[PDB]
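Student: Take this structure, written in structure tokens, and hold onto it; I'll ask about it next.
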Amino acid sequence: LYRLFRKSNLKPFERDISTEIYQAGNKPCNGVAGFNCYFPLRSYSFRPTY
Amino acid sequence: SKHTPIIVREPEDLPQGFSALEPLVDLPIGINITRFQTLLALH
Amino acid sequence: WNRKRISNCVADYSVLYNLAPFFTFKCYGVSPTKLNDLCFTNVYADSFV
């Protein structure tokens, strides 16, 4: 599992594993995922043909 | 840590003088800690 | 194509991100939140149906 965004640059060796949805836009997301409501955890789906 | 016995006066705080503390305990915890609290023996 | 070479200007995607009708904001290669901080030689915009 990876991400594309987090709210701040981390200090060295911190283990913030929180999956709180980022409100990138002005939308009050509050758990509703979508555009400008980006869920953190994503996957890359590694294939042998990559 | 350091420990000293003082018996001269009770109500005054932080007795005047110089004392050297010594290293005892190291613990690789790796925890983001911003707050703490202390425990008391209660009846 | 309706490919318009949007260039020689600083692009503000915050208008499209913040106004009401536009909904999808997927981005590849760069983060979708860094677009207003990003400069381009050419912005190839292909408005399609």
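Chain A is numbered as in Swiss-Prot, which gives 452-501 for the residues shown.
Heads up, the Cβ atoms here are built off N, Cα and C, so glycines get one too.
Quoted from Swiss-Prot, the note on the mutagenesis of A:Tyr453 to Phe is: Decreased HLA binding to NF9 epitope. Increased binding affinity to human ACE2. Experimental mutagenesis is annotated in Swiss-Prot for A:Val483 to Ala, with the remark: Increased resistance to neutralizing antibodies. Among the mutagenesis experiments that Swiss-Prot reports, A:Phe490 to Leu is described with the note: Increased resistance to neutralizing antibodies and human covalescent sera neutralization. According to Swiss-Prot, the natural variant A:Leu452 to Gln carries the annotation: In strain: Omicron/BA.2.12.1. A:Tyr453 to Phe appears in Swiss-Prot as a known natural variant, with the remark: In strain: B.1.1.298. Quoted from Swiss-Prot, the note on natural variant A:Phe456 to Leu is: In strain: Omicron/EG.5.1. Swiss-Prot lists A:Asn460 to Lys among its natural variants, and the accompanying note reads: In strain: Omicron/BA.2.75, Omicron/BQ.1.1, Omicron/XBB.1.5, Omicron/EG.5.1. Under its natural variant annotations, Swiss-Prot gives A:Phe486 to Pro the following note: In strain: Omicron/XBB.1.5, Omicron/EG.5.1. Looking at Swiss-Prot, you'll find the natural variant A:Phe486 to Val noted as follows: In strain: Omicron/BA.4, Omicron/BA.5, Omicron/BQ.1.1.
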Student: Any idea what the Cα distance is from A:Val483 (mutagenesis position) over to A:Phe490 (mutagenesis position), rounded to a whole Å?
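Tutor: Their Cα atoms are separated by 9 Å.
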Student: Reduced to three states, what secondary structure does DSSP give A:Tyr453 (mutagenesis position)?
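Tutor: Where A:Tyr453 (mutagenesis position) sits, the three-state DSSP reduction gives strand.
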Student: Which residue, out of the recorded positions A:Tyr453, A:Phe456, A:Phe486, A:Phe490, shows the minimum number of other Cβ atoms inside 10 Å of its Cβ in this structure?
Tutor: A:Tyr453
Student: Cα distance, A:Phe490 (mutagenesis position) to A:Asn460 (variant position), nearest Å?
Tutor: 18
Student: Cβ distance under 8 Å to A:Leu452 (variant position), same chain, sequence separation 6 or more: which residues?
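Tutor: Sequence-distant Cβ neighbours: A:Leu492, A:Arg493, A:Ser494.
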Student: Would you find the one among the recorded positions A:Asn460, A:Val483 whose Cβ has the most company, meaning other Cβ atoms within 10 Å?
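Tutor: That would be A:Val483, with the most Cβ atoms nearby.
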